[PDB]
Amino acid sequence: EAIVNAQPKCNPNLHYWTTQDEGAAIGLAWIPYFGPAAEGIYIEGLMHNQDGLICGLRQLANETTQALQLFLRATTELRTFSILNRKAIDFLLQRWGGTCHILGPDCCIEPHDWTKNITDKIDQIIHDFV
Amino acid sequence: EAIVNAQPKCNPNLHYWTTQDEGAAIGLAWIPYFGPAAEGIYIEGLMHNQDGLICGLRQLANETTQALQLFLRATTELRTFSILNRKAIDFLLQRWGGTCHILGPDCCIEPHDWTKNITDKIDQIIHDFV
Amino acid sequence: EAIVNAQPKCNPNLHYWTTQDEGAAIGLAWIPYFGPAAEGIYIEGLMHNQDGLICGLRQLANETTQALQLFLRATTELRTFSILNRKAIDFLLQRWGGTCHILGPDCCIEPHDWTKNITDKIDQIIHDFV
Amino acid sequence: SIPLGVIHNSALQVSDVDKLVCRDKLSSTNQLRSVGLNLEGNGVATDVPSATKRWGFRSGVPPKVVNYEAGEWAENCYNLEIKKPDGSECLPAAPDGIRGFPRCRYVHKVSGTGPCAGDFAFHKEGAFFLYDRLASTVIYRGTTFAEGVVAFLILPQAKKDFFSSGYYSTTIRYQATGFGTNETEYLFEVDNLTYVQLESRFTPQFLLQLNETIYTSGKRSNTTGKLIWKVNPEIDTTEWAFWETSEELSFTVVXXXXXXXXX
Amino acid sequence: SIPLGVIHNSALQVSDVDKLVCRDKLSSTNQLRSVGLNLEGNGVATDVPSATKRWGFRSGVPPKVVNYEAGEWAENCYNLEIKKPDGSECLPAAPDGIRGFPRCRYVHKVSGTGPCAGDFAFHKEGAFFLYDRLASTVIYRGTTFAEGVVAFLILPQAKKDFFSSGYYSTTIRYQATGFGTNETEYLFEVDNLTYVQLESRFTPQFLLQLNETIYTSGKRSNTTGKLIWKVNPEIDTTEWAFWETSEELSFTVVXXXXXXXXX
Amino acid sequence: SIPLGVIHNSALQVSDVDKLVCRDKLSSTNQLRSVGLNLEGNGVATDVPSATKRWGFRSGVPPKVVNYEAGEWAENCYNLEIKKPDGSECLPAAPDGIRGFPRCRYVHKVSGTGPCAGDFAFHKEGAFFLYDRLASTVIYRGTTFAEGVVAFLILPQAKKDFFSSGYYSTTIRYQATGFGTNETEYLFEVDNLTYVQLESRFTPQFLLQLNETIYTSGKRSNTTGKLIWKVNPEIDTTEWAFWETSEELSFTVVXXXXXXXXX
Ligand SMILES: *[C@@H]1O[C@H](CO)[C@@H](O[C@@H]2O[C@H](CO)[C@@H](O[C@@H]3O[C@H](CO[C@H]4O[C@H](CO)[C@@H](O)[C@H](O)[C@@H]4O)[C@@H](O)[C@H](O[C@H]4O[C@H](CO)[C@@H](O)[C@H](O)[C@@H]4O)[C@@H]3O)[C@H](O)[C@H]2NC(C)=O)[C@H](O)[C@H]1NC(C)=O
Ligand SMILES: *[C@@H]1O[C@H](CO)[C@@H](O[C@@H]2O[C@H](CO)[C@@H](O[C@@H]3O[C@H](CO[C@H]4O[C@H](CO)[C@@H](O)[C@H](O)[C@@H]4O)[C@@H](O)[C@H](O[C@H]4O[C@H](CO)[C@@H](O)[C@H](O)[C@@H]4O)[C@@H]3O)[C@H](O)[C@H]2NC(C)=O)[C@H](O)[C@H]1NC(C)=O
Ligand SMILES: *[C@@H]1O[C@H](CO)[C@@H](O[C@@H]2O[C@H](CO)[C@@H](O[C@@H]3O[C@H](CO[C@H]4O[C@H](CO)[C@@H](O)[C@H](O)[C@@H]4O)[C@@H](O)[C@H](O[C@H]4O[C@H](CO)[C@@H](O)[C@H](O)[C@@H]4O)[C@@H]3O)[C@H](O)[C@H]2NC(C)=O)[C@H](O)[C@H]1NC(C)=O
Ligand SMILES: *[C@@H]1O[C@H](CO)[C@@H](O)[C@H](O)[C@H]1NC(C)=O
Ligand SMILES: *[C@@H]1O[C@H](CO)[C@@H](O)[C@H](O)[C@H]1NC(C)=O
Ligand SMILES: *[C@@H]1O[C@H](CO)[C@@H](O)[C@H](O)[C@H]1NC(C)=O
Ligand SMILES: *[C@@H]1O[C@H](CO)[C@@H](O)[C@H](O)[C@H]1NC(C)=O
Ligand SMILES: *[C@@H]1O[C@H](CO)[C@@H](O)[C@H](O)[C@H]1NC(C)=O
Ligand SMILES: *[C@@H]1O[C@H](CO)[C@@H](O)[C@H](O)[C@H]1NC(C)=O
Ligand SMILES: *[C@@H]1O[C@H](CO)[C@@H](O)[C@H](O)[C@H]1NC(C)=O
Ligand SMILES: *[C@@H]1O[C@H](CO)[C@@H](O)[C@H](O)[C@H]1NC(C)=O
Ligand SMILES: *[C@@H]1O[C@H](CO)[C@@H](O)[C@H](O)[C@H]1NC(C)=O
Ligand SMILES: *[C@@H]1O[C@H](CO)[C@@H](O)[C@H](O)[C@H]1NC(C)=O
Ligand SMILES: *[C@@H]1O[C@H](CO)[C@@H](O)[C@H](O)[C@H]1NC(C)=O
Ligand SMILES: *[C@@H]1O[C@H](CO)[C@@H](O)[C@H](O)[C@H]1NC(C)=O
Ligand SMILES: *[C@@H]1O[C@H](CO)[C@@H](O)[C@H](O)[C@H]1NC(C)=O
Ligand SMILES: *[C@@H]1O[C@H](CO)[C@@H](O)[C@H](O)[C@H]1NC(C)=O
Ligand SMILES: *[C@@H]1O[C@H](CO)[C@@H](O)[C@H](O)[C@H]1NC(C)=O
């Protein structure tokens, strides 16, 4: 589906916060004892609405809610951390979960350069037929 | 291994309950505030013993217990939710964890249609040899 | 990177303990009620410094600490059990996350025996040209 | 390894970890299922005296919990409120997010006392206590469970008939002394002062019929003290499993009050 | 299925689960992102009277929590200390490791009473309460949150401009009666004995200016009792969203003390 | 990225995340291992006075826990029962399912007091406190730990010699004042009224020999009050690491009672 923003308004800029999951640490600052408190672990930045992605993203989050809420109703985990890992596994199973039939629409194997290896090799014996 | 039911009895029908992990929600029923309580999230159905699968499944659950209990003894997680995701990863690593050698018994790549692309192409230059 | 042990000392032998995640159980010992208490689930062994692996491993654990601590600062899980499963997923996505272009340096498909199937088949029609 | 069920040649088998079948297809984590199956379904005795002998107390073993996604409707579930003679609790409170087994025809609710010589109550045969989509190695206090075991399956993506009248549940109350021992005694509760001495041979349907007969015949206690009825062996009761299967009772009275119910 | 955002043809779309695009590349779990977006950003009314009407109490539904990795700086966050008239707590304490939303310009801190007819407080529109990288279906006591929703994305490995002046936060205190009902009443707190009767039309900037005017003009309570100022409708206040947008006030006094602030 | 150890050319190396080696084979999650290694094994001082200076109290940093599957048998582990002078606990109780480190030759059990100026006790060098297959950033009360660090490996499927006399453990008790400061003082406990003033140079083997000498020579307190022995510097004691390595003591006595043990 395409994303159609159907909200009353859209803030087209996203002033975000996140964590630096792999910071280039400065001396001993990586050691919990010396490092920042809970409030000082965040980095910030600003994204603008290039390609309408901010307005799309607001709408996407909105539309995600029903399926997410139904997923959370059905789980017995109190805190769910595994949604993105499960997406990654499903990405892989979609492509590599069965036998990969080359030239099929569901096999992501490209033999174009592999043709050029053997189509260059047509003349390896048909041209050299002395 | 084959599954041999070695129980004193077998109930050949399975009146089951489960959750609808992705329900086709009816208006606002997906919203936790408006939706059902804990007791009202279940769906039910009835499976019969076609192919002896119910009696097999009872025996399978029985035989699974030892390995499952030994797995739970060895884990430090209080609640284990990751067994099926780990199976999926192992399914993928079994097939795609190394270099896939085509025509080998451990590579699940089918080039049969890929032969028909190049075996049709024998006559692309040997038949057209004017 | 290579591992260079830069510690004041190295104990070159590793007297280890671990759990038997899949024990070949002895009668009823797998049943929690009859089995060992928490203190009796361990197996032990001794590894020596063949290939300098013990001294390397001590240094590796040391060097791992910064990135691990930065990872733990950024997570909101109280107890992290998913690092090795995430490594496995990333192993798979590195190789199979896109289209596999055969003969490329990032595609782990070996068609060497597949050449021998079709290079043996050069003479299937060029030699039999009666 | 933990076994994984797969269907080949119209038959369920354990997946062989040594072999690799390239024709097996796992195109989604939805094809993977965990299922709870009830010990009931294998023909085990479900009466309270037989059921409780399969459970026992033990210290030194930490409890463990594993989820399962789908389960079986139970005829018989259990819910235990056991104390030591000194009034302290034998069983721990249900952890956060562990609710009772969701489909029970009869909930056998047992209250009483025992020595409880161990920190947790486990299944002596290595089975699990099945709760709401969580299976535990131990019994939690006041929380309805079914005895069961868990299977794991790869479903074939074709076969859609694999986990997609109302639901009625009845509580049967019991009092117990010497719980978890050889000399355990059970009483079926008609009201707070009227009881029946429990035998292994009494089915839920017999217990409910007996209680309704006692109420309508007017054989409840009409006194401050405790009235315990007994049923001598020539009384008929419903060995068949649950899925394949009046004005004739004469009552006579022998602080306290014991009595006999004849036919 | 839970939707997954992907960029194709210079545009964000939901990923189609039926189709398989082999040109889509996921070379690492780092390309997968969960993001919290604030309801603020969709133009919803953020004043305390409007905001609190979106929340309601309900029993029988277990709470649920899901993590998210990156969020949006909020103008408006909320922090609730609500009791029943009998003094008991309406909201549960924050579970271990659930801290407040990390970037709020204004924290609207509400204390007071209501009937609280339900075990947990949920969002009536199905949104989440966003805390520090954990989104919950319910409100925790004394813990700052933003109202929001979560998206999941596959980022293209090329576009690096996707989640990589200081941070200042101001607490605005309110007292409430009849919280979570139709006849809810709010007071903005100047000090412990000086209040202003709250209207939906009052912005945070107006509230802070009004409070600073009251302090400097010297219109706080100089008495043991409670002074409640009122603002009749001809007073100007700042319908525009936050991202796109003195000596003139005359005060007059009418146990207790009510009063009017004119222009 | 978190480093991952791999064996190439008969040598352990960190896996390069930029490169892709197609000859590397990961055919199962069993080939992935997390391992806890003890700081002991790198030659750090293990005496209680040296060890405790590596730990310190800090507020504002939430604790974090990570599992590890296999560990090393420790010579030296520690178990802390520290209170403030007002009697309140300095360290939190062990969370559910966090048990002590499973293999310790000597458990150095320290009881006493300090200012404890922070909510949790962390390792000043960024190491972990290793418990039973769980590594924590913080010290839990009364729970035996080893100081250590964690590695992650891809094992080659060929090399089976990689994590597949009895086990004896001895508790050495200490009393402490000014714990976690510059002016910390330690006493080794012989019995509840007989102590020895602790030095950094005392090994576990010396402490146990000294205690056994005190008992057999009969130099324990035979009085209601406290007897503190001292060992002046000319007494020999066992700088070598643990893995590579009588009737001569004369005692003389100087409310309370101080004294000297000569040679
Ligand atoms: C998977 O499915 C199988 C098959 O159904 C189950 O097998 C059962 O395994 C348990 C063991 O855990 C068996 O229980 C034991 O039975 C012994 C024999 O019982 C018979 O003995 C008398 C006299 O011969 C017979 O007349 C009568 O038929 C009895 O049934 C008992 O000796 C055992 O009790 C003694 O030892 C136990 C120790 O566990 C003590 O606790 C007792 O106090 C007592 O001293 C015990 O009861 C059971 O019989 C097996 N069933 C069958 C049909 O073979 C598995 O349990 C099942 N797995 C799971 C996880 O559910
Ligand atoms: C994703 O984005 C969409 C679009 O922005 C949001 O859509 C909103 O959905 C909610 C429903 O959950 C709507 O709320 C309801 O609005 C109804 C209509 O309100 C208008 O009614 C009067 C009279 O006609 C108008 O003058 C005025 O414009 C009002 O706005 C109300 O009738 C509802 O209230 C009644 O029912 C609810 C039951 O939920 C009761 O609790 C109330 O007490 C009352 O009886 C209700 O307020 C909302 O209007 C929708 N907005 C838009 C712009 O369409 C989604 O909510 C959003 N998803 C998430 C998860 O955030
Ligand atoms: C991985 O392995 C490496 C190598 O073994 C370890 O490196 C150690 O890193 C720590 C820092 O965290 C070092 O500790 C610091 O040492 C400084 C120097 O100590 C020497 O100083 C005197 C005077 O010159 C010498 O005579 C003597 O040899 C001392 O050893 C000290 O100055 C530091 O103390 C001061 O700062 C700290 C701040 O952290 C304060 O807390 C103190 O109160 C004090 O003011 C500090 O002790 C250590 O020396 C390094 N060792 C080596 C061999 O180089 C890593 O720690 C290890 N990683 C992990 C996670 O275990
Ligand atoms: C593929 O290409 C190279 C030249 O790039 C050629 O020399 C080689 O023979 C080809 N491979 C095979 C297996 O023939
Ligand atoms: C494969 O088949 C098509 C016809 O279906 C043919 O036209 C094409 O040339 C073949 N591919 C290559 C690379 O030659
Ligand atoms: C590949 O090899 C076999 C002999 O091992 C040969 O008979 C067969 O024809 C070859 N495959 C194809 C598709 O031609
Ligand atoms: C309990 O069981 C029987 C009574 O049925 C009794 O004879 C036996 O001695 C008791 N068992 C033990 C271990 O004391
Ligand atoms: C029976 O006793 C219980 C408490 O033990 C009580 O809750 C219940 O109301 C009583 N019922 C009657 C009918 O007295
Ligand atoms: C006992 O019978 C009475 C009379 O109808 C009924 O109210 C009560 O529920 C019965 N008890 C049970 C356990 O069904
Ligand atoms: C009162 O109880 C007695 C037994 O103690 C019983 O026989 C009698 O039927 C009861 N009374 C009535 C009116 O039913
Ligand atoms: C609450 O809302 C209005 C007052 O604004 C009132 O007329 C109505 O009766 C009340 N609602 C209910 C359900 O009692
Ligand atoms: C206002 O009251 C609160 C307690 O309700 C108290 O903590 C605070 O110190 C008081 N402030 C003043 C200025 O009296
Ligand atoms: C109210 O104004 C006073 C006077 O400057 C100030 O100290 C106080 O912080 C103000 N209140 C708020 C909520 O900003
Ligand atoms: C004292 O309070 C009154 C209102 O009750 C107000 O008019 C007056 O300005 C205050 N006193 C001073 C000195 O400001
Ligand atoms: C503690 O350490 C030394 C005593 O060894 C002392 O001289 C110093 O002043 C103290 N440190 C601080 C920070 O007060
Ligand atoms: C020593 O004191 C502790 C309590 O501080 C006590 O548990 C222990 O029994 C005492 N031992 C002796 C021998 O007095
Ligand atoms: C101290 O020596 C006595 C005498 O044999 C012994 O009982 C005790 O365990 C010793 N203490 C330690 C810590 O080993
Ligand atoms: C009693 O204690 C004293 C030291 O106070 C010691 O010299 C003496 O040996 C002890 N008595 C005996 C009989 O050992």
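Every residue number used here counts from 1 along the chain in the order it is shown.
Method on record in the header is X-ray crystallography, 2.2 Å.
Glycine residues also receive a Cβ, built from the backbone N, Cα and C atoms like all the rest.
While the structure shown retains the original residue, Swiss-Prot records the mutagenesis experiment D:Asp24 to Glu or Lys (Swiss-Prot position 55) with this note: No effect on viral entry. Experimental mutagenesis is annotated in Swiss-Prot for D:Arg33 to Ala or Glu (Swiss-Prot position 64), with the remark: Complete loss of virus capability to enter into host cell. For the mutagenesis result D:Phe57 to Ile (Swiss-Prot position 88), the note given in Swiss-Prot is No loss of virus capability to enter into host cell. Quoted from Swiss-Prot, the note attached to the mutagenesis of D:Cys77 to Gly (Swiss-Prot position 108) states: Almost complete loss of expression of GP1 and GP2. Almost complete loss of virus capability to enter into host cell.
Chain tracing stops at D:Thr238 and picks up again at D:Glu239, leaving 2 residues unmodelled; the C-alpha atoms of these two are 8 Å apart.
Once the 9 residues left out of the deposited model between D:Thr245 and D:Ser246 are set aside, the two flanking Cα atoms are found 20 Å apart. D:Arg33 (mutagenesis position) sits 32 Å from D:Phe57 (mutagenesis position), counting Cα to Cα. Under the DSSP three-state reduction, D:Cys77 (mutagenesis position) is assigned to strand.
A Cα-Cα distance of 19 Å separates D:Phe57 (mutagenesis position) from D:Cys77 (mutagenesis position). Note on D:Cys77 (mutagenesis position): other Cβ atoms within 10 Å of its Cβ, all shown chains, come to 26.
Distance (Cα-Cα) between D:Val254 and D:Unk255, which enclose 39 unmodelled residues in the deposited structure, is 13 Å. Checking the mutagenesis positions D:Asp24, D:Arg33, D:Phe57, D:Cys77 against ligand 13, none has a C-beta less than 6 Å from an atom of that molecule. Gap between D:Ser164 and D:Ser165: 15 residues not modelled, C-alpha separation 16 Å.
Among the mutagenesis positions D:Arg33, D:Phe57, D:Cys77, not one has its Cβ under 6 Å from an atom of ligand 15. D:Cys77 (mutagenesis position) sits 38 Å from D:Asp24 (mutagenesis position), taking the CA atoms of both as reference points. Residues near D:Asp24 (mutagenesis position) in space but far in sequence (CB under 8 A, at least 6 apart, same chain), listed by position: D:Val6, D:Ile154.
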